[PDB]
Number of protein chains: 4
Amino acid sequence: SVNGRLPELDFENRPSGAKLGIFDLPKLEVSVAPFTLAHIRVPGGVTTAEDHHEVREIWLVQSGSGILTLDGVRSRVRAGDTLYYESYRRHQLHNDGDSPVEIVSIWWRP
Amino acid sequence: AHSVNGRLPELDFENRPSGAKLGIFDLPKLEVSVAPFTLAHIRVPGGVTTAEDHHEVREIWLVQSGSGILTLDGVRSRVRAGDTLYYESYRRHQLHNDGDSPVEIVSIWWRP
Amino acid sequence: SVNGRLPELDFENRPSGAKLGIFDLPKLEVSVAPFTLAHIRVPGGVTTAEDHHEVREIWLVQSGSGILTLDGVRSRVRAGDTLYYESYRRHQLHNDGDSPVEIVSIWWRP
Amino acid sequence: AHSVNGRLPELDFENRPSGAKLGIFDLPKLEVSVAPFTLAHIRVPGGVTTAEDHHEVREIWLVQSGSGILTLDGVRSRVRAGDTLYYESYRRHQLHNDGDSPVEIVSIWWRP
Ligand SMILES: [Cl-]
Ligand SMILES: [Cl-]
Ligand SMILES: [Cl-]
Ligand SMILES: [Cl-]
Ligand SMILES: [Cl-]
Ligand SMILES: [Cl-]
Ligand SMILES: [Zn+2]
Ligand SMILES: [Zn+2]
Ligand SMILES: [Zn+2]
Ligand SMILES: [Zn+2]
């Protein structure tokens, strides 16, 4: 740790006569999934903060309808639309309906 | 919610300054290596023939010392120090050290 | 390819005096996502085939209701439930309603 | 569906023998390495000091030949052939070869 060395190899003697040593690297706690799964609820009248991030992102719009602004281009989305945002694309959703927009969001590091 | 139904817990929603709400699904956790590969050293003494390998992980061999005869999908070829090999998934490989010196290999394996 | 050798290294001379050679590995076409995203529609009366696979899997049940059998244990799921299936758990869904069960499925290699 | 709305195409559903229907979302594709890491050789001639590195990728150094003085987050230490080092993300590292021989390193880097 202080100088970052890995422990010395413990070699296994294999039946063939070969020797095999596996490097013992640090462990860490991770999610079973290589992505983050979330739900976004946008009430009526809400505009989300303009998002931009290196993680890639998918939106599965489940309910409601809104004006997506994607890199300056406005378009309407609704329940049943599915969207993919490449790294760093600027996205923002304005819900101009009475009922909430419900979104399943998935994001992951490229 | 439990392992018997596989059901994930109810979401806890956070309020964002915009008025939107964000809930993150709480998935199960796991202890894994800091590395998405396995790093290994293989030493093949003089006269040894490794076991014929046939596995799903991709594999890189950085041959460091010595020399021997790689058999790769039935094709015989010589490999020596400074060679670097890449074995696509499920390719049969087997090394016979016909020298007197050990062949030393840094091996990297990972799931496609 | 015939003997699997990588091409010889092309070393770059760095301003420090060090040399850096990067190994040129084979390329391949992949999805931008490290998982597969799908939709499963189970009509009324349908029972899905008993699934089992090494990939991990999440179901986001969007609509309808059914009897999940998970490793021999029966339970009811509905729209709004979200499920995680570890590698090799046996899952199967019977839709005993009039209307279809709609599921967003995500699977990925552990 | 296009890049201007980011919208994915409508699903094409397949009938399964059970009566269920399966549609797979068609996501965009990309050319990547067969390996989830970058594999490199670093050669530090006698007297050379590498640039101080400070980056997000994790890094493994398999020192093969020679010897020098690693500086790791301001701590000076000697590294020699046969040493294997692991640099967690954003750890400052810099190698000074105070010998006459080159230090040769197999370096592996990857995104946490
Ligand atoms: Cl927001
Ligand atoms: Cl709606
Ligand atoms: Cl063996
Ligand atoms: Cl089925
Ligand atoms: Cl429903
Ligand atoms: Cl440098
Ligand atoms: Zn976002
Ligand atoms: Zn092997
Ligand atoms: Zn399944
Ligand atoms: Zn570095």
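We number chain C the way Swiss-Prot does; in order, the residues shown are 13-122.
Including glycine, each Cβ sits where the backbone N, Cα and C put it.
Quoting Swiss-Prot on the mutagenesis of C:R26 to A: No impact on hydrazine bond formation. Within its own chain, C:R26 (mutagenesis position) has C:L32 as residues 6 or more apart in sequence whose C-beta sits under 8 angstroms from its own.
What Swiss-Prot says about the mutagenesis result for C:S28 to A is this: No impact on hydrazine bond formation. DSSP classifies C:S28 (mutagenesis position) as coil under the three-state reduction. Long-range neighbours of C:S28 (mutagenesis position) (same chain, six or more residues apart, CB within less than 8 Å of its CB): none.
The mutagenesis experiment C:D63 to A is recorded by Swiss-Prot, whose note states: Failure to catalyze hydrazine bond formation. No impact on zinc-binding ability. Taking Cβ-Cβ distances under 8 Å and a sequence gap of 6 or more within the same chain, the neighbours of C:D63 (mutagenesis position) are C:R102, C:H103, C:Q104.
Among the features that Swiss-Prot reports, Zn(2+) binding site is placed at C:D63, C:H65, C:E69, C:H103, with the record citing experimental evidence. Cβ neighbour count for C:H65 (mutagenesis position) (all protein chains, 10 Å cutoff from its Cβ): 14.
One mutagenesis experiment catalogued in Swiss-Prot, C:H65 to A, is accompanied by this note: Failure to catalyze hydrazine bond formation. Loss of zinc-binding ability.
Quoted from Swiss-Prot, the note attached to the mutagenesis of C:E69 to A states: Failure to catalyze hydrazine bond formation. No impact on zinc-binding ability. C:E69 (mutagenesis position) counts 21 other C-beta atoms within 10 Å of its own C-beta, drawing on all protein chains shown.
According to Swiss-Prot, the mutagenesis experiment C:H103 to A carries the annotation: Failure to catalyze hydrazine bond formation. Loss of zinc-binding ability. In the three-state DSSP scheme, C:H103 (mutagenesis position) is classed as strand. The Cβ of C:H103 (mutagenesis position) has 18 other Cβ atoms within 10 Å, all protein chains considered.
The Cβ centroid of C:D63, C:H65, C:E69, C:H103 marks the Zn(2+) site; residues of that chain outside this set whose Cβ lies within 8 Å of it are C:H64, C:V67, C:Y97, C:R101, C:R102, C:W119, given in sequence order. For ligand 6, no neighbouring mutagenesis positions occur among C:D63, C:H65, C:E69, C:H103, by Cβ distance under 6 Å. In sequence order there is nothing to list: of C:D63, C:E69, C:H103, none of the mutagenesis positions comes within a CB distance under 8 A of chain D.
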